[PDB]
Number of protein chains: 4
Amino acid sequence: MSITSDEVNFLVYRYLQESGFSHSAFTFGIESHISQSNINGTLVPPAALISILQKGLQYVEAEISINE
Amino acid sequence: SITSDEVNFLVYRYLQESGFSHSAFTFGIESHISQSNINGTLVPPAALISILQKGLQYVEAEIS
Amino acid sequence: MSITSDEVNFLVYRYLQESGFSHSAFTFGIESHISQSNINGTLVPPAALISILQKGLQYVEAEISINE
Amino acid sequence: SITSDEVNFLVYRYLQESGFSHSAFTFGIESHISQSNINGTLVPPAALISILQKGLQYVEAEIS
């Protein structure tokens, strides 16, 4: 399920916004050229970066536990 | 379950490694990225990306 | 009437704030170490940078006009 | 009488010349420092400082 640069940038950008990192969000939106990203912001849920990251951890725990 | 500081360091490292100098600078401060208790040594390059990769594999396992 | 680095930094910082340059103000406050400046913000009037700059221009106009 | 864009370019140039990289970057955007109609050539280094210097001489002439 290959992930693109623009995707992670969107997840990060939205994380900065939601966490109240107003100044970082602004700076990152520009540096990452987020305006030029082809992603629909309205279809991205809140805490998305937090959610995937949480699942990423659990997935790795599952890989170790079966071979544990 | 991950914590705010852990997530913050992940995005912070990503920002540095991705060459987002000005974002890295501003976010280091706004986060108070230290003052927090994380050892940079135990977090490898692309860790944010890597954990996200495993997270999409998990989501692809839930719709299956 | 010698002017110091911290002084001009304060004038600029306050200009960014007042003009609504929220993100610049934040970034500059940090870069210029404005927290470490020995200046009393409460005794600095609004549009101070704009005012001095305006007077700076008028002063130069006066220097040219008498020799004009 | 000076204009918003003129003041903005002055502070912008000052930010660059003073090595405030991250401020210069953020302020270039937030200002929309161009999109505005100023020729960099006709504005010398330290122009912000210089005009401020003359402004304090003027204020010192008013209390006198």
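Note that chain A carries Swiss-Prot numbering, so the residues on display, from first to last, are 52-119.
Per the header of the entry, the method used was X-ray crystallography, 3.2 Å.
Quick reminder: no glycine exception, Cβ is built from N, Cα and C everywhere.
Across the domain 'LisH' (A:55-87), DSSP assigns 27 helix, 0 strand, 6 coil. Swiss-Prot lists A:55-87 with the feature domain 'LisH', giving sequence analysis as the kind of evidence.
In Swiss-Prot, the entry for mutagenesis A:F77 to A states: Abolished homotetramerization, leading to a homodimer. The structure shown retains the original residue.
A coil conformation is recorded for A:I90 (mutagenesis position) in the three-state DSSP classification, outside any helix or strand. Cβ environment of A:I90 (mutagenesis position): A:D57, A:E58, A:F61 lie under 8 Å away, each six or more residues apart in the same chain. The annotation that Swiss-Prot gives for the mutagenesis experiment A:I90 to A reads: Reduced interaction with NCOR2 and GPS2.
Record note (Swiss-Prot), mutagenesis A:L94 to A or E: Does not affect interaction with NCOR2 and GPS2. The unchanged residue is displayed. All protein chains shown were included, and the count of other CB atoms within 10 Å of the CB of A:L94 (mutagenesis position) stands at 6.
A:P96 to G appears in Swiss-Prot as a mutagenesis experiment; the accompanying note says: Does not affect interaction with NCOR2 and GPS2. Under 8 Å, Cβ to Cβ, and six or more positions away along its own chain, A:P96 (mutagenesis position) finds A:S102.
Under its mutagenesis annotations, Swiss-Prot gives A:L108 to A or Q the following note: Reduced interaction with NCOR2 and GPS2. According to DSSP, A:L108 (mutagenesis position) is assigned to a helical segment.
A mutagenesis experiment is reported in Swiss-Prot for this position, A:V111 to N or Q, and the note states: Reduced interaction with NCOR2 and GPS2. Abolished ability to repress transcription.
In the three-state DSSP scheme, A:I117 (mutagenesis position) is classed as helix. Under mutagenesis, Swiss-Prot gives A:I117 to A with this note: Does not affect interaction with NCOR2 and GPS2.
Note on the domain 'LisH' (A:55-87): residues 95, 97-101, 103 of its chain, located 6 or more positions outside it, place their CB under 8 angstroms from a CB of the stretch. Ranking the mutagenesis positions A:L94, A:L108, A:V111, A:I117 by Cα distance from A:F77 (mutagenesis position) puts A:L94 first. Its Cβ placed at the centre, A:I117 (mutagenesis position) has 7 other Cβ atoms within 10 Å. Under 8 Å, Cβ to Cβ, and six or more positions away along its own chain, A:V111 (mutagenesis position) finds no residue. Closeness to chain C is evaluated for the mutagenesis positions A:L108, A:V111, A:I117 by Cβ distance, with values under 8 Å counted; no residue is counted.
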